[PDB]
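Structure first, commentary second.
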Amino acid sequence: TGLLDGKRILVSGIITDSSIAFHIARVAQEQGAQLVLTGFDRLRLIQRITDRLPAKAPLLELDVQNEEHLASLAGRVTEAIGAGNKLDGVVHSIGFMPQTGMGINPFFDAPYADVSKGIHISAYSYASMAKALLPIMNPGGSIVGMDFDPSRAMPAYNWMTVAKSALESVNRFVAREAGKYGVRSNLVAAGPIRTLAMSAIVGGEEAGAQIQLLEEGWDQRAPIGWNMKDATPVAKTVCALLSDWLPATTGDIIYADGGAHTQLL
Amino acid sequence: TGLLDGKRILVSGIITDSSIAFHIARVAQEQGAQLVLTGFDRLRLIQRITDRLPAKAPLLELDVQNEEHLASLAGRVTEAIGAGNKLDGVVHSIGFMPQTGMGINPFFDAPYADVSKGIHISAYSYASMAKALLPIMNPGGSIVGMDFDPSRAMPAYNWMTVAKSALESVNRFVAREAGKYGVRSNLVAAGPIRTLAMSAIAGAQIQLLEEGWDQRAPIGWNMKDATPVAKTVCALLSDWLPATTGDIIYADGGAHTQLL
Amino acid sequence: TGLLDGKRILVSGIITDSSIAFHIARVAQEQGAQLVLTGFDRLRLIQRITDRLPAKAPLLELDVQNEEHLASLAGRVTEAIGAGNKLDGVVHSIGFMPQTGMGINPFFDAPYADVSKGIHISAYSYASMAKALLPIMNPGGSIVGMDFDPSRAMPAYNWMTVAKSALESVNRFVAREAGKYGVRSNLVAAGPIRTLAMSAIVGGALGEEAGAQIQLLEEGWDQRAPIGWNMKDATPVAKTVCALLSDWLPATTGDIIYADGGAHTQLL
Amino acid sequence: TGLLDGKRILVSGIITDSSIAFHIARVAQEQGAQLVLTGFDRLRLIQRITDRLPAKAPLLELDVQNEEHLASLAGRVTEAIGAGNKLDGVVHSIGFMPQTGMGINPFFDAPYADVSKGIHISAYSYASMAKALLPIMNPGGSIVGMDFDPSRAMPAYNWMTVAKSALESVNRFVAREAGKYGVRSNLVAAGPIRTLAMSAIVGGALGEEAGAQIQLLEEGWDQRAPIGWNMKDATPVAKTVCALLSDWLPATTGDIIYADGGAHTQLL
Ligand SMILES: NC(=O)c1ccc[n+]([C@@H]2O[C@H](COP(=O)([O-])OP(=O)(O)OC[C@H]3O[C@@H](n4cnc5c(N)ncnc54)[C@H](O)[C@@H]3O)[C@@H](O)[C@H]2O)c1
Ligand SMILES: NC(=O)c1ccc[n+]([C@@H]2O[C@H](COP(=O)([O-])OP(=O)(O)OC[C@H]3O[C@@H](n4cnc5c(N)ncnc54)[C@H](O)[C@@H]3O)[C@@H](O)[C@H]2O)c1
Ligand SMILES: NC(=O)c1ccc[n+]([C@@H]2O[C@H](COP(=O)([O-])OP(=O)(O)OC[C@H]3O[C@@H](n4cnc5c(N)ncnc54)[C@H](O)[C@@H]3O)[C@@H](O)[C@H]2O)c1
Ligand SMILES: NC(=O)c1ccc[n+]([C@@H]2O[C@H](COP(=O)([O-])OP(=O)(O)OC[C@H]3O[C@@H](n4cnc5c(N)ncnc54)[C@H](O)[C@@H]3O)[C@@H](O)[C@H]2O)c1
Ligand SMILES: N#Cc1ccccc1Oc1ccc(Cn2cc(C3CCCC3)nn2)cc1O
Ligand SMILES: N#Cc1ccccc1Oc1ccc(Cn2cc(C3CCCC3)nn2)cc1O
Ligand SMILES: N#Cc1ccccc1Oc1ccc(Cn2cc(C3CCCC3)nn2)cc1O
Ligand SMILES: N#Cc1ccccc1Oc1ccc(Cn2cc(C3CCCC3)nn2)cc1O
């Protein structure tokens, strides 16, 4: 018996096989889940990547800025999972910020049009996906998004930090809506994992500073350490939330960061 | 000797004489500050309102969505305060959310275009104003914005809650920039005050506000009295919180410290 | 099959079958754990209660104020689980405050001797148990304590609120120590559950404010919780504790998981 | 003219002229306050130190573990300020932890007797002082205690961290009581300041790692603070305490003001 045996779970956000979503999906399939996957923009590349998962899973296109994609999403999921079936889980593992909003670009020089796009994709879309998909979720279901602790400012993360703060607030409102369906909504505040988006943050000249700051903020603080090349602990944590084993947690944030955020130094 | 004697302070956000900014401005003038005021959209109304302040102050137009207003702001402040003078303080007391983003409108039905406008005015603009004005601020200066505690979701406040969360995060980054100028940046998380914006968001509203605030506050909370809020903002503009930045001071009667 | 298949877990704090520890233990056995149980003071009563668990488990005496009990604990656990075996999990589900520290007794009238006893049992003992047991824990293990959100003051909970604040701080230090053994330490901040200790806060189920206690609990929890909250159902709490004892939260330590229906995320 | 013109303020915790309480008292007198001072144990030393304040102030003995001192405190303050006068302000700037509770001494080896003494003096006493003095405080008054941010664990601070967590919780309950008198209760979470407790007590408990201390403090504070942090300058902290004693934070209670250069708002 797998942790997610018989659950139907939608997973967004696979772009490469380092993607946090790829590992969430891998672990969920290892634990008996039937997945629907969504991908943005490079669908043929993404299909090649999702072929490396342990099991087959249909891949549906979703650009969270596209109103038509969102309006048709539930119908397209239903068609993939079979009429009369519903989702037990939804994973939002999606983010974006234009280059002006991150890295060494001065914080004040990001135009609002760029910041707005970032907040749309990174924060608002958590609400939009929940809106689209709650109508096809079973009671006892679980919506999970990915967070990066924005409680304190930090170098480089800049306007994405602002977007994460927004996302945390959105998650608490999504929980209010989701509760009417017997559905939980939570975020996983992950420690740093080496992904495509991670390399986009400085995106350059200061790659060395990024690694140094990450080692100082996370592995050095974490009482159990932190390995940025191992997404499994994060994937497992997301699977815990998708499971029946955190049935009283909603509107909330679970930290999968080796305990770093609990330690000052 | 007033608390803000000899300080030059820009105050945004006066629309009526209930405005939190109106009271911030009144108290700051009572404490010896020389003000510059900024107003949005209803300049003739705002001029009538600012005539009720204890002292005269120049009023400059500022729509925080207008790039040209922001690009000319510092020059227009400098011309009002006299060349070679700088600001000691900046008050951001500004917000907006379209009707779709608040009240009884379902949370999921606010389009992003509306939420975005709200975030632009209510959060991003804190950074915009700091960008425009830090180059004309003295060391030891203070930037203050108004917050409403968004740590927990609540009825009605909806997407404005999201905007306030964004604002809190923006404030922490503004503090990093402002520190290079020897300038502090902080928010005041105020309890509820009867203002124009409040009526934009009424018996259930007042009951919820009384439950969240006065009933929790160990010293009580009076929604018709802006003075405690204005004083708190003046404390932050003063020299008396010189080691506080990137931070949030709660002027809410202690409500947020009490569960029930 | 089970979430805790093959794990050896110590569970403290069973006094009745409403005890949060009793449900933690029940769920853990349903999920394939082998338990060792510890009990305080009323060992014969507790033995009768633990007979109602799904499976047999040895019961060992532990008064967390007793230095000798703590010094012999690991040896007595080892003898119960078999030499060469170690624990995978430890559950601290223990608390105490004298009556002067709770309820309608004025906050300022609790003498420090009483508050101190409360803090000793309710907070310091989390460190004591970890000290005693980490030497017999496997890497990958998990220590879990029970919390009640003390971030804001509230009526009645009074000095126990202070003890919980202390416990949260202790948990973060225990995490630092436990990390050296590859062991996690976390608390579960539970919503309210009707237990013996709950009734002791107002001086009994009959206590003068029992009515106000239930009203405040309904206002603080079920009314705020987006998924509701049932004070008569410990299962969601027990499951949450079992999640932490499992391998499924492997990157969480020094931390607090809220099993409160999401109440703490909502203002009203 | 002064921020605290005409206020009567009690200040505890002066032991040397580096004491945060000494600077709180200095600044308060510069701002027009009439003080009553309390000191512990070394009254002759403390009298010499308080002579270096800008104005004379009566000094009363107070050992916060001594029940008789607490029971007589109000009467002895009243006699110093004149019958029928009340205090506007009370400053708690008092702490203690035995060396076993700090530094390089292992966290698990601190006996509870030592921790308890620490918590008594550093946390419970905030309640005891408020109990003694609220009956002689005017409406609009202010009680202020000193905090060091214990939200996250850290090296060395150990069980004092636990005590500060307890103090924060105590402060929220003191606020509930104080509100009935129209009185505010708040803490100032200060950045690190070179004092006797810092250097001798915390420094001493670090033993052969005493040299680490400045490096750890610079990493936690000045490096994070957007306006920097100077450990040799207590004035920003003193001013912050005076802000809270003033009428200029009239809607803040049960709360914590951070006078740490903004360090706690920045991750790195
Ligand atoms: N990697 C880390 O260190 C880390 C830590 C904490 C949180 N997170 C968050 O985890 C999530 C996944 O990021 P990742 O690190 O795995 O990155 P990744 O680059 O592997 O994935 C980011 C995903 O966002 C998708 N996306 C962007 N714009 C989109 C749009 N308009 N519509 C739909 N999808 C869109 C991309 O298509 C991609 O699949 C993000 O929310 C990220 O902020 C990452
Ligand atoms: N009233 C309360 O209960 C309360 C409590 C906490 C925080 N706040 C915050 O205090 C601030 C002031 O609100 P208020 O209650 O005094 O209401 P108010 O209606 O009196 O003022 C809000 C101000 O926002 C200005 N504004 C809107 N769009 C703008 C734009 N494009 N450019 C510039 N200014 C713009 C309006 O002109 C008005 O002056 C806001 O940040 C609000 O969220 C209010
Ligand atoms: N019931 C709730 O609403 C609730 C909610 C959140 C947290 N908690 C916490 O849950 C834990 C268990 O509480 P409960 O509600 O199950 O209570 P309960 O009354 O069933 O059991 C409390 C236990 O504490 C044990 N204990 C007391 N003094 C002891 C000592 N000296 N040495 C060892 N054990 C000792 C008792 O034997 C008893 O088994 C406590 O930490 C409590 O604070 C309870
Ligand atoms: N120095 C720092 O870096 C720092 C930072 C934040 C908070 N604090 C806090 O500030 C306060 C003042 O400490 P400090 O650093 O000025 O040190 P300090 O040594 O100058 O003062 C500590 C005071 O505690 C008193 N005290 C101890 N036991 C007492 C008792 N039984 N009765 C009464 N008074 C007693 C001492 O007599 C002394 O005056 C404490 O609460 C401390 O935890 C210090
Ligand atoms: N998807 C996405 C995404 C979009 C914009 C920026 C980051 C995004 O994904 C992340 C990728 C990696 C991280 C972890 N992280 C933070 C940093 C910054 C530099 C050191 C501190 C902050 N580096 N890596 C966090 C993320 O949210
Ligand atoms: N300026 C502005 C503004 C724009 C959109 C929404 C609110 C705005 O100002 C406020 C006006 C009033 C309040 C306090 N408040 C919140 C509410 C909601 C009603 C139920 C509780 C929350 N009612 N009054 C907070 C505010 O930020
Ligand atoms: N074990 C134990 C224990 C010892 C002293 C006090 C409480 C104890 O266990 C709890 C029992 C019940 C609760 C939950 N709780 C809170 C309260 C109220 C706070 C609002 C009114 C009383 N009533 N029940 C929390 C607990 O820690
Ligand atoms: N009074 C008092 C007191 C008693 C025992 C221990 C400390 C006391 O006062 C302090 C003295 C100093 C600080 C700041 N501090 C912390 C440290 C630790 C060394 C590594 C960082 C934590 N060093 N200086 C905080 C305090 O409460």
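The residue numbers of chain C are those assigned by Swiss-Prot, with the residues present covering 2-269 sequentially.
Looks like X-ray crystallography, 2.0 Å, at least that's what the header says.
Heads up, the Cβ atoms here are built off N, Cα and C, so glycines get one too.
Its Cβ placed at the centre, C:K165 (mutagenesis position) has 27 other Cβ atoms within 10 Å. According to Swiss-Prot, the feature NAD(+) binding site maps to C:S20, C:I21, C:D64, C:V65, C:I95, C:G96, C:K165, C:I194, an assignment based on experimental evidence.
In the three-state DSSP reading, C:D148 (mutagenesis position) counts as strand. For C:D148 to G, Swiss-Prot lists a mutagenesis experiment annotated as follows: Confers pyridomycin resistance. Has no impact on the susceptibility to isoniazid and moxifloxacin. 14-fold decrease in NADH affinity, while no effect on catalytic activity.
In the three-state DSSP scheme, C:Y158 (mutagenesis position) is classed as coil. What Swiss-Prot says about the mutagenesis result for C:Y158 to S is this: No effect on catalytic activity.
The Cβ neighbour count for C:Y158 (mutagenesis position), using a 10 Å radius and every protein chain shown, is 22. What Swiss-Prot notes for the published mutagenesis of C:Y158 to A is this: 1500-fold decrease in catalytic activity while no effect on lipid substrate affinity.
What Swiss-Prot says about the mutagenesis result for C:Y158 to F is this: 24-fold decrease in catalytic activity while no effect on lipid substrate affinity.
Per Swiss-Prot, substrate binding site is recorded for C:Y158, and the stated evidence type is experimental evidence.
In Swiss-Prot, a published mutagenesis experiment is listed as C:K165 to Q or R, annotated No effect on the enzyme's catalytic ability or on its ability to bind NADH.
Quoted from Swiss-Prot, the note on mutagenesis experiment C:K165 to A or M is: Loss of enzyme's ability to bind NADH. Classification of C:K165 (mutagenesis position) by DSSP places it within a helix.
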Going by C-alpha distance, which of the mutagenesis positions C:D148, C:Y158, C:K165 is nearest to C:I194 (NAD(+) binding site)?
C:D148
Give me the count of other Cβ atoms within 10 A of the Cβ belonging to C:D148 (mutagenesis position).
22
Between C:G96 (NAD(+) binding site) and C:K165 (mutagenesis position), how many Å separate their Cα atoms?
9
According to DSSP, C:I21 (NAD(+) binding site) sits in helix
Surrounding CB atoms that lie within 10 Å of the CB of C:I95 (NAD(+) binding site), all protein chains:
21
For C:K165 (mutagenesis position), which of these recorded positions sit within 10 Å, Cα to Cα: C:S20, C:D64, C:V65, C:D148?
C:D148
I want to check the contact list for C:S20 (NAD(+) binding site): same chain, sequence separation of six or more, C-beta distance under 8 angstroms. What comes out?
C:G14, C:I50, C:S94, C:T196, C:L197
Length of the line joining the Cα atoms of C:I95 (NAD(+) binding site) and C:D148 (mutagenesis position), in Å:
10
Taking only the recorded positions C:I21, C:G96, C:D148, C:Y158, which have a CB closer than 6 angstroms to any atom that belongs to ligand 7?
C:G96, C:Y158
Calculate the distance in Å between the alpha carbons (Cα) of C:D64 (NAD(+) binding site) and C:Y158 (mutagenesis position), and round it to a whole number.
23
Where the distance is taken from Cα to Cα, which of the recorded positions C:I21, C:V65, C:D148 turns out closest to C:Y158 (mutagenesis position)?
C:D148
